[PDB]
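Below you'll find the structure, written out as structure tokens, and then a few comments.
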Amino acid sequence: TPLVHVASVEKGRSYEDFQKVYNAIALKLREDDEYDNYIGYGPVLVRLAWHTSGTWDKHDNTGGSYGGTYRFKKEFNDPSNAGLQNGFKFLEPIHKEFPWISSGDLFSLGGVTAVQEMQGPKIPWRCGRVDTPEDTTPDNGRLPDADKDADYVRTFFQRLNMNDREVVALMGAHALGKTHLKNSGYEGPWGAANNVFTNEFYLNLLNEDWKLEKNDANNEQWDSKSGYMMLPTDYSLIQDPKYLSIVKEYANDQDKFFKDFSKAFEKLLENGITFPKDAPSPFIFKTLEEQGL
Ligand code: HEM
């Protein structure tokens, strides 16, 4: 038997209200710019949107972005979530300013905000997630391991109802940010421009001379002379012939990657949620640049 989670618009709010939150997040991202050696909070926000959505299980409709359960200690302390506390504390002051927004809508909106402010595509976003009680927090272990191969990646993502194209598009977000030894047992960025959203991950995967090395934490990762790295799960995208075809596609067509990421990422943030027919349409927020702010 599966739960239903129906979206309920937080009371009386409309587009102008959520655009105000987006703007608060965007402004903080622009100001609090020294985090992680001047990477900024963009990438950890996108990670947090993904980890809070990616506990979903299509089989019983548990986990996912709806309940905003990352705020509970079981989930907050998942070892897979190490590092994400920085994204939570970045958002805490925003939530105090806008205490009406649910936690789900805030964690997911922070990811949308960060992608758009890092010059990525527009991601339509829908409001309506409702905080659910502590007893609905998912058990640890539902997020993926990095030391596995393409068959594991494919199987993992089937749980999230993601197909080959969706998975490859979604992994393009590893253009952003970096791995941190004390968080995950891997270290280094995937590329040079790690707070601008581009198709650089696919380019570097195909074009770099990758060497399998062991890092100071005794885990294997692929390293290049440029100073980039790839997780084994990243690198398996060029080992699997189906994945590789899509990697080459996104490497050679920026616009296609952007459109495919937008669709897949929205779906990720909306998995598990039922929207009434009279729910508002998806919002497309303007960036600070488009507003002239
Ligand atoms: C195979 C599945 C994935 C694995 C194994 C994986 C693994 C990791 C790991 C280990 C990190 C580094 C954390 C750290 O120690 O600082 C990382 C970072 C990141 N992941 Fe993935 N990830 C996966 C999928 C995704 C997806 C689907 C997204 C897109 C929403 C995503 C977005 C990010 C981002 C933005 C970071 C950078 C965070 C930061 O820079 O602080 N990852 N990932």
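We number chain A the same way Swiss-Prot does; the residues here are 69-361, in that order.
Backbone N, Cα and C atoms are what each Cβ position is placed from, and that goes for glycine too.
According to Swiss-Prot, the feature active site, proton acceptor maps to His119. Under DSSP, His119 (active site, proton acceptor) is assigned to a helix (H, G or I) in the three-state scheme.
Sequence-distant neighbours of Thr120 (variant position): residues of the same chain at least 6 apart with a C-beta under 8 Å from its C-beta are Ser133, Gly136, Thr137, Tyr138, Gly172, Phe175, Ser176. Variant annotation in Swiss-Prot: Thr120 to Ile, described as In allele 2; the structure shown retains the original residue.
According to DSSP, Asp219 (variant position) sits within a helical segment. Summarising the environment of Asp219 (variant position), the number of other Cβ atoms within 10 Å of its Cβ, over all protein chains shown, is 10. Record note (Swiss-Prot) on the natural variant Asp219 to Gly: In allele 2.
Positions annotated as heme b binding site by Swiss-Prot, on the basis of experimental evidence: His242. The Cβ of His242 (heme b binding site) has 25 other Cβ atoms within 10 Å, all protein chains considered.
For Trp258 to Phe, Swiss-Prot lists a mutagenesis experiment annotated as follows: Substantially diminished activity. DSSP assigns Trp258 (mutagenesis position) to coil, not to a helix or a strand. Non-local contacts of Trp258 (mutagenesis position) by the CB criterion (under 8 A, 6+ apart in sequence, same chain) comprise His242, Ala243, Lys246, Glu268, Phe269, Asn272, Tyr296, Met297, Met298, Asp302.
According to Swiss-Prot, the active site, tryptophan radical intermediate annotation covers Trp258, on the basis of experimental evidence.
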Taking only the CA atoms, the spacing between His119 (active site, proton acceptor) and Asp219 (variant position), expressed in whole angstrom, is 21
Within 10 A of the CB of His119 (active site, proton acceptor), the number of other CB atoms across every chain shown is 21
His242 (heme b binding site) falls, by three-state DSSP, under helix
